[PDB]
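> Take a look at the following structure, please.
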Amino acid sequence: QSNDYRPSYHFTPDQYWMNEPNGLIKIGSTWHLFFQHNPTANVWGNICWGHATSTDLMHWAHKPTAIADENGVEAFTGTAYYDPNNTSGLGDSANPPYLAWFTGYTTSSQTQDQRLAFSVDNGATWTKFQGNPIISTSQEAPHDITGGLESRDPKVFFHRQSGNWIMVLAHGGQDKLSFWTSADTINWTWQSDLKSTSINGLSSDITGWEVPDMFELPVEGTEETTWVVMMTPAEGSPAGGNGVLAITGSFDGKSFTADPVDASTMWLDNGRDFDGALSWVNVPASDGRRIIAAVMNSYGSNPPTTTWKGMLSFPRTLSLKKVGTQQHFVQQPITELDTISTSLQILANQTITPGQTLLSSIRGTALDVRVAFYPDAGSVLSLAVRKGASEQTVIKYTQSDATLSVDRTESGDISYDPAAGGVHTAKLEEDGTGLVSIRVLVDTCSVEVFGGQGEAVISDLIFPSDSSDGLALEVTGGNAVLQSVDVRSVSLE
């Protein structure tokens, strides 16, 4: 599109197609990104783990395939962890291994088994464990009614409280996760299932459980920590189809006991294009952040991009905090972004009235725009991004129903998939000072919209013309006082 819609500051594969991220781990000063990669660049292509690294979660260096499809077992999704005590025996005392657990998908038979890979050069190169699979279809069969066709996406971590490795495995349409323990990362023992039917407040509509992650999260603040299970069900999300949710609960080394969920707070995205989220493990406590990323492409082969498909969301923190009085999962872009952004326009304490159009001089396809404002009762504030003569993507705040919306009806090319347009919505309230806050990351083919403290998030692909590079800020049905507007251009170095 002149440039094949390449994002300028989000990760995309150097070539070809990406699905969800895999094996997210920090190793020394290096953030490692792996992902489901399809170098054949058609729907029948074999999957392998692709690989990129960065020191700042933004400037990614492309690396060779980390874990190859071979013999023909494809390298499906999984996770990574450090084995400092060499419990696997795959490294040594001077050189403990980093480990990755992944589903082996045997193309011809469709079996799904669990496999191990290890690195003794701090993540640069990975070797598949000779004894793969580490969990066979036969070992899965008592727990997977398909006999080993529906057991996948292993999340593995070391559980200090019990001294065991834990594996959380997803079972798709069986609508459960299974929990397994190991002393050595290789020999596993099933302990429990987390169903579906055990989670109070979880709709029966939420089916096809995939891509688990699990970690302890501070609950604030209040010195309390909780266990969190994050996953990507295939159905039930606010925008329809796959989406990402998070559940809090307790964990004893053997079973996760879910707290009740509330549907109005459990989903981590209200847009179409945020699926298969994982978090970075091994982050030093001095940093202490829980940082997540997902793939943005809910449309399979349909996006109008030729030399690549699939992009990573911009990394964002996941936290639990009160927003006023209610506990929410809140998400915000990582602060590293502020180092590659520069203000093109700032407003402070500016009144906007119907008929006025602000931000009219801005031109940019890569923007980070913040708007914080006090709306009149019954007003609607509209921020049009990627605006041209006949195109725009409109972010609206409707005061009367406390709703943040992202409208792609006129975004540009919405012909490529039936779900490419329409309007997505999230609940967003004024805070206790009357302030409404909205932030939008704009890139060549995406918007990521964060409401409030990040309790509302809508992430979506858009395909505007390159010339649709304007902004328009307008209000109807009343006035608003814009406490602050900051339009920043974003550029990698």
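Just so it is clear, chain A uses Swiss-Prot numbers, and the residues here are 24-516, in order.
Determined by X-ray crystallography, 1.5 Å, according to the entry header.
Using N, Cα and C of the backbone, Cβ positions are placed for all residues, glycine too.
Checked Swiss-Prot, it gives:
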- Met41 to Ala: Decreases catalytic activity (MUTAGEN)
- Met41, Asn42, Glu43, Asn61, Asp176, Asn320: substrate binding site (BINDING)
- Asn42 to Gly: Strongly decreases catalytic activity (MUTAGEN)
- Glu43 to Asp: Strongly decreases catalytic activity (MUTAGEN)
- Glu43: active site (ACT_SITE)
- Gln59 to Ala: Impairs catalytic activity (MUTAGEN)
- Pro62 to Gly: Impairs catalytic activity (MUTAGEN)
- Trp67 to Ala: Impairs catalytic activity (MUTAGEN)
- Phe99 to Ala: Strongly decreases catalytic activity (MUTAGEN)
- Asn265 to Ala: Decreases catalytic activity (MUTAGEN)
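Are these features on the surface or tucked inside, and what touches them?
In sequence order, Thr35, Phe58, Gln59, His60, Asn61, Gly73, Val318, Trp331, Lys332, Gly333, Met334, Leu335 are the residues of the chain that are 6 or more apart from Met41 (mutagenesis position) and have a CB within less than 8 Å of its CB.
Mapped onto three states, the DSSP output places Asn42 (mutagenesis position) in strand. Cβ neighbours within 10 Å of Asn42 (mutagenesis position), excluding its own Cβ and spanning all shown chains: 21.
Within 10 Å of the C-beta atom of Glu43 (mutagenesis position) sit 23 other C-beta atoms, taking all shown protein chains into account.
Secondary structure at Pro62 (mutagenesis position), as computed by DSSP, is coil. Within its own chain, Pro62 (mutagenesis position) has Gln38, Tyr39, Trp40, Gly68, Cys71, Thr88 as residues 6 or more apart in sequence whose C-beta sits under 8 angstroms from its own.
Under the DSSP three-state reduction, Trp67 (mutagenesis position) is assigned to coil, being neither helix nor strand. Sequence-distant neighbours of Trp67 (mutagenesis position) (same chain, 6+ apart, CB under 8 A from its CB) do not exist here.
Secondary structure from DSSP puts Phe99 (mutagenesis position) in a beta strand.
The secondary structure of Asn265 (mutagenesis position), as reduced to three states from DSSP, is coil rather than helix or strand.
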> Write down the Cα-Cα distance for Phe99 (mutagenesis position) and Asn42 (mutagenesis position), rounded and given in Å.
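Between the Cα atoms of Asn42 (mutagenesis position) and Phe99 (mutagenesis position), the distance comes to 10 Å.
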> Across all chains shown, how many C-beta atoms besides its own are within 10 angstroms of the C-beta of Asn320 (substrate binding site)?
26
> Let me make sure I understand the span of the substrate site: among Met41, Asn42, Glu43, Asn61, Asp176, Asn320, what is the greatest distance between any two Cα atoms, in Å?
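Between the most distant Cα atoms of the substrate site, 19 Å.
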> Cα-Cα, whole number of Å: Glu43 (mutagenesis position) versus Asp176 (substrate binding site)?
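If we compare the Cα positions of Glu43 (mutagenesis position) and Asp176 (substrate binding site), the gap is 11 Å.
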> For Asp176 (substrate binding site), which residues in the same chain are close in space, meaning a Cβ under 8 Å from its Cβ, but six or more apart along the sequence?
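The list for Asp176 (substrate binding site) reads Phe99, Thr100, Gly101, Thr126, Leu192, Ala193, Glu233, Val234, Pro235, given in order along the sequence.
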> Within the chain of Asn265 (mutagenesis position), which residues six or more apart in sequence place their C-beta under 8 angstroms from its C-beta?
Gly231, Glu233, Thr255, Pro256, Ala257, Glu258, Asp298, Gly299, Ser321
> According to DSSP, which of helix, strand or coil covers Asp176 (substrate binding site)?
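Strand, per DSSP.
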